[PDB]
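Visitor: First the structure, which I've put down as structure tokens, then a few questions once you've had a look.
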Amino acid sequence: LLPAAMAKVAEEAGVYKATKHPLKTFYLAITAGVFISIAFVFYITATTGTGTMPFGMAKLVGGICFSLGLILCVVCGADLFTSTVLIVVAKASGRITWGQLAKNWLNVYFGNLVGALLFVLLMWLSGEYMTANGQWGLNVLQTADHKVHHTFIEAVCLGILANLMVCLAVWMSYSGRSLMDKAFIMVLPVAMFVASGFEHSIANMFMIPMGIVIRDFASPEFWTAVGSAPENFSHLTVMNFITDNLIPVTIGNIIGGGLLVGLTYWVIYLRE
Amino acid sequence: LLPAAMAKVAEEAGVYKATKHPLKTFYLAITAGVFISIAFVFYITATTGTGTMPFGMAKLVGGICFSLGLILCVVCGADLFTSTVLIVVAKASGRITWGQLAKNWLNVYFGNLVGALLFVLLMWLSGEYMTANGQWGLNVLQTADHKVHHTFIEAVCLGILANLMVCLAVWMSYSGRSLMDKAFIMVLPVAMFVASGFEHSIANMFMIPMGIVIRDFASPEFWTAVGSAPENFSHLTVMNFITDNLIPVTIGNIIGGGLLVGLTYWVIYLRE
Amino acid sequence: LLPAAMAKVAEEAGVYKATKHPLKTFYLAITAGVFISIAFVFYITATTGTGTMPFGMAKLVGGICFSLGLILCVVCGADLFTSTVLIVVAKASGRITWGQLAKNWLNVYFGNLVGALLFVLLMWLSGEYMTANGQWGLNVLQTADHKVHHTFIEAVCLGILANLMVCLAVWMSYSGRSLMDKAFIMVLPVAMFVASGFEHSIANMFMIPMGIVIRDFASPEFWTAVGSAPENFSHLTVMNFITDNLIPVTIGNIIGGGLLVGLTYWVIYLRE
Amino acid sequence: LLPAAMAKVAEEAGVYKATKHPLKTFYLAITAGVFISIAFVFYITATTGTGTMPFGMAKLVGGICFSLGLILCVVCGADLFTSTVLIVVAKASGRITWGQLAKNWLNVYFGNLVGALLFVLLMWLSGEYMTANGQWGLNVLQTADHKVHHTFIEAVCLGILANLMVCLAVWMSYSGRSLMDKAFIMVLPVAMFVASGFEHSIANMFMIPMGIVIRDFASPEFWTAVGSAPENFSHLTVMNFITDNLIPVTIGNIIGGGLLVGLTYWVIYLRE
Amino acid sequence: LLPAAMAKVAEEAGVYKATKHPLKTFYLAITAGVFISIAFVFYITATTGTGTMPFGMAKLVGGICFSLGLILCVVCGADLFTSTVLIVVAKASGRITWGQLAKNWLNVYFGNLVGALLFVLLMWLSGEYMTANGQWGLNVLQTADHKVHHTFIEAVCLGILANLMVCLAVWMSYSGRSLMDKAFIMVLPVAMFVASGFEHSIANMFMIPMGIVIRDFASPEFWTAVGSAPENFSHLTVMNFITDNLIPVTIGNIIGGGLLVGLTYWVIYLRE
């Protein structure tokens, strides 16, 4: 597709998604949350034990593994919060209403949260935090620990960049016609935002709660194996999650996805 | 293919499989079991001697080598037990009966068992357990050993995750139109389920019997080469396999493949 | 496409680019600068801590990661300065005048500058320079310092090489028709020009200003962690950048991209 | 292509191959042997100097490099002996006679042997055995040495496994319609058989004669370079090759390729 | 395309190239030489500092990097010498005369030499030999030194093997129709001949003269950094290059390209 055609199909997807039946949107958001949880589990598995490997190569491979979740979302038509920020193109064109925008945003947000929590529960019940002699759980705990130590502006900017990359991956997916065209065009754009450590709202909704669960309910054998204590991650709290991470990263995701990609492309190809 | 057409072709495949001749289904189940045995053998060869490599990269490469088996099943049209769980989509639409589904499931399960046992016999007769100064047999023994030390809930959840990933790979291949559309879209979902160590019934009924026979009839030279004894794998018995692994993993596979993918997508795209 | 058709579509791209509204070209140039800076951030991330890695393999991996930005430029229709030097094919045939080409070049250059500066600001606000205990900022500073120690002749020749490779990658994408035709054919040409350390104007006007910003506004904790001082990069000034690097590299880019690819292929396939 | 269409085109290819001109078949078999020797040369080049590297990664990369030769035979239409076992499908359908099967098999075998010997001569005259301070010749000698130490049952089973993998690589390439569809789908099945040490007749009639030639005619400088002696490979003999390796591996290839792939698919898709 | 259609399109390409205007052939030969020197610069950059990396993996990755030059030659239609040997198919069918083939070969040879020399000048004026602190120039010198120490028969056989691989890569690209089929089908055949150290005339035309330039005109700081002296490269002379390298390598290239690929396939698919 030509870029004007990509803008047109983006507008069509925006009007199509916002007018869907709300319960169908809720189930699709649940599946999208499960897909992002799957992608982050793959990222954690790939980066387990890579303390001796080069930092950049390990981050790049982990980001490549994380690209599976967005591929699943696009191919299966799941409703992902960061991917549905592009339906603001339809709002800017006047083809959907502000109320529809807000309702779809809230519905997809809640659905991704529910799916992420359900996959967190299923992930905990599988005993995966003890694989690699507990290095899996320690990897999750270290990932969730550094994600709550950022400032407000810093976290907002990381979210802006993360959803900018995600929305650029989704827009480049509109150009392709075949399955490989859509899938392979999102590998590098997603590996870019994951390897750089940009903050993703739905990914954080799986990582930080899973770290909290591991910290709260870890067996003594896990702490003996990893050589750590729960006192080392005392900042892994739900309130700290919402304050330090969730709100600024979600705001940054909204700003990035809406203003930087969708609105600029609507201005350039669709305002006239 | 769009997700609605994807659900439609999934319903078509579910109807087609249940209505095939029993002998054709049995033969294709045998071939699917052989394909999964081939994939896990490729995985074992790919993970030989990686005690020094990072855990994540080794598991990811081994999982990528495992994608060959599901690609073989999809391209050659063989009935894998986890893939035939997706005939529940046709069952939920009323196009097939409960008895047909049960007969097809039992036939495919028996065929998978026969194929896995035949490939176990072929692998034993080929002398492959002595590869890499016996490290191939060592890898087989340790892979089979940790598969029988999971609790019932843990094994059920691991099977749920494994068959969820496998059925997501199979469902996404419905979107593909050409050969490499189907092939390359399935590398990541299977590499994930292998790298994360999720328990798959069909791969288990190959490797756990493989490790059992290796432990039972290994030559003394192998034991001197590996620096081990049959005593350290004393729990690798057939009854231990059936109780600790086979039943919970099969139950988890059924639950995941049916409810999480098949019935969810039937509800979303085929309920009305 | 055959080479004659490739030259014809290059001609059409040259006239079509030179006839957009000036604001549209400015916006597309800004997005092109943002994409190239995304690619360069990916290059820094993928090559952080690769001091123990072989020089060539780390450079190649970073260059492959850098290919994301130019793929974004070609797929999304962004206006890159080194890619718009190919519109000289349209000028050589007389379908556009010298004034249109000069105005288009100035507009694209200024838009690229604005985009690179905005992305520099965004990456500074995110705190990315402290990644890997300051190794990310250290890699940024090392890359920026090495690029200002080239004399005029070597800088001009390196720009010639860089834009020759960029314009060859752009030219090869004209042959392809699908998205993966255009995507994969430009991975190796960009990876080779990044790995070999050729001087790209648009990449540099994001790289060096970011190094200047890091030098000026880094916290003393960063310097303590990296074991260096801001005095060790005293040559990273704006005027030194503009004189020793920007001007010769831009001149070399223009010469390479225009003469070596554009006018040469116009002579071969369009002069008769 | 669906599996029924794949079986149909397999039948058509089997009928076409058996009825071609004997001289054209001989020349195609010569080119196929040359292609297989090229693949094994690439394999040895890739796997030289990897004593310190993990067994799994080294074998997998060597197998990926081996994929080139099979793609050469498939795309160029060369007659590979293992691939021409699949023309037994035509025999089972009665569309060709037993004598046609025997004549085609003998012609392709002789042509493959002639091509392998010609490439052995060309590789010996090129002085490639001294690459990397003699590590190339040492790799050839060591890999050839271990291939003649297998018992008859081991050789038969290894040939069965190898040619099964090769014939499944060929069979799924029937599904593909594009050149790269046939190419990439065959990389994993060939890499699986190479990495797992499975025994291929055509590859062996190149390697073992190459090892014999290297042992017999190497200069003493090569021997001092490798730190070994020709006495260390006393079992690399022509008679030992023919007895312990060629006959059983060929028997295993015939049995596997005929019964397990061709006849199985004929039973499933062609008997009715 | 089928092998018969591939031979037909090879004949068409041979007829078309021989009947082009001499100046167009000269310009395309210059661009082809530039492309091949681009490939060799990529190969040198990728393999810089891989003295600790295994020999096989380093050579294979370098061959992956070298495949860029052939992609440029096939996609952009440039006249590269070993590729233009395949016009012997047209001569064998009688569609072109001996004189046309002779002038075409001479023109392509001279243009390739001119392009390689101009690009040697471009890289020497860029200071690339100082990359990686003298390791880039040292790598070029080491690559150039080993190529001029091969015997006449060894050089002829290396050229034969190299040109066989190039003509198989080109002849395999005829089947592919879009850009990505042609591009990807050539990476492995080129990586095979580059990793194995086979001798390519046009590649040597850039390699050895570049090493001569580095030896003659390098600053003494280069010699102190690399810890070597120009006395260690006394055999790197222009006359030495032409005698020991250029003539036998070109003879082997012609023999390979003519007899092995072009004439054999003409006999198989076009004589009768």
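Numbering of chain A is taken from Swiss-Prot, so the residues present carry the numbers 10-281, in order.
Header entry for method reads electron microscopy, 2.9 Å.
Positions of Cβ are set from backbone N, Cα and C atoms, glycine also.
The following feature annotations were taken from Swiss-Prot:
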- A:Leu79 to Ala: Decreases intracellular formate levels (MUTAGEN)
- A:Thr91 to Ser: Allows maintenance of efflux function. Does not affect intracellular formate levels. Causes disassembly into lower oligomeric forms. Exhibits partial sensitivity to the toxic formate analog hypophosphite (MUTAGEN)
- A:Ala99 to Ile: Does not affect intracellular formate levels. Causes disassembly into lower oligomeric forms (MUTAGEN)
- A:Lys156 to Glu: Slightly increases intracellular formate levels. Could be unable either to export or to import formate (MUTAGEN)
- A:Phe202 to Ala: Decreases intracellular formate levels (MUTAGEN)
- A:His209 to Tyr: Increases intracellular formate levels. Reduces intracellular formate levels; when associated with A-91 (MUTAGEN)
- A:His209 to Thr: Converts FocA into a formate-efflux channel. Shows weak formate uptake. Uptake of the toxic formate analog hypophosphite is strongly impaired (MUTAGEN)
Visitor: Inside 10 Å of the Cβ of A:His209 (mutagenesis position), count up the other Cβ atoms and send me the figure.
Guide: 29
Visitor: What residues, ordered by sequence, lie under 8 A Cβ-to-Cβ from A:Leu79 (mutagenesis position) and sit at least six positions away in the same chain?
Guide: A:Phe44, A:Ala48, A:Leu89, A:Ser92, A:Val175, A:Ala178, A:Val179, A:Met195, A:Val199
Visitor: Starting from the Cβ of A:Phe202 (mutagenesis position), draw a 10 Å sphere and report how many other Cβ atoms land inside it.
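Guide: Total other Cβ atoms inside 10 Å, all chains included: 27.
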Visitor: CB neighbours of A:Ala99 (mutagenesis position) within 10 A?
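Guide: Cβ-Cβ neighbours of A:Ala99 (mutagenesis position) within 10 Å number 25.
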Visitor: Please report the DSSP secondary structure of A:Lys156 (mutagenesis position), reduced to three states.
Guide: coil
Visitor: What whole-number Å value do you get for the CA-CA distance of A:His209 (mutagenesis position) and A:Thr91 (mutagenesis position)?
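Guide: The Cα atom of A:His209 (mutagenesis position) is 8 Å away from the Cα atom of A:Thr91 (mutagenesis position).
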Visitor: Rounded to the nearest Å, what's the C-alpha distance separating A:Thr91 (mutagenesis position) and A:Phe202 (mutagenesis position)? Just drop the number here, would you?
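Guide: Per the Cα atoms, A:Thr91 (mutagenesis position) and A:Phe202 (mutagenesis position) stand 13 Å apart.
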Visitor: Among all protein chains shown, how many Cβ atoms are found within 10 Å of the Cβ of A:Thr91 (mutagenesis position), not counting that one?
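Guide: Step by step: centre on the Cβ of A:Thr91 (mutagenesis position), count other Cβ atoms within 10 Å, giving 30.
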Visitor: Three states by DSSP: which one describes A:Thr91 (mutagenesis position)?
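Guide: DSSP assigns A:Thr91 (mutagenesis position) to coil.
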Visitor: Would you count the other C-beta atoms found within 10 angstroms of the C-beta of A:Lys156 (mutagenesis position) for me?
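Guide: A count of 23.
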Visitor: Tell me whether A:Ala99 (mutagenesis position) sits in a helix, a strand or coil according to DSSP.
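Guide: Reduced to three states, the DSSP call for A:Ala99 (mutagenesis position) is helix.
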Visitor: Tell me whether A:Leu79 (mutagenesis position) sits in a helix, a strand or coil according to DSSP.
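Guide: Helix, per DSSP.
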Visitor: Can you tell me the CA-to-CA distance separating A:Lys156 (mutagenesis position) and A:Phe202 (mutagenesis position), as a whole number of Å?
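Guide: Checking the Cα atoms of A:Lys156 (mutagenesis position) and A:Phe202 (mutagenesis position) gives a distance of 14 Å.
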